[PDB]
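Okay, structure first, notes after.
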Amino acid sequence: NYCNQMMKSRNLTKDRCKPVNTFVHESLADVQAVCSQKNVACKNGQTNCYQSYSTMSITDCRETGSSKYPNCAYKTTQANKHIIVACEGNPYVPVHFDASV
Amino acid sequence: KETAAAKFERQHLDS
């Protein structure tokens, strides 16, 4: 499935099994534009987070209960949700995924 | 080697 492939392909599960990860199916510039959208606070309290005005296409990758290195196993859940990212640097671009509503 | 903006992209972006 998509998650098993993309997670290994992107060097996420080549040396370990990551329990969960999210992929955004939007253009790079459209996702970077989120850094100047709705400011909100991050889970950790810091307020350099921003929520997208609109929902975006995303795939949630989740490890099953039987997954175990070196044979990671994921469940694929596709959805459209608002993404929350933390930004920093100059240009002000995303550096962390904080959640999706 | 890899900056944090690059890592976010490789880990979460699939355009």
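For chain B, we keep the numbers from Swiss-Prot: what you see runs 27-41, in order.
Using the three backbone atoms N, Cα and C, a Cβ is placed for every residue, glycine included.
Quoted from Swiss-Prot, the note on the mutagenesis of B:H38 to A is: Loss of activity. All protein chains considered, the CB of B:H38 (mutagenesis position) has 20 other CB atoms within 10 Å.
Secondary structure at B:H38 (mutagenesis position), as computed by DSSP, is helix. As annotated by Swiss-Prot, active site, proton acceptor applies to B:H38.
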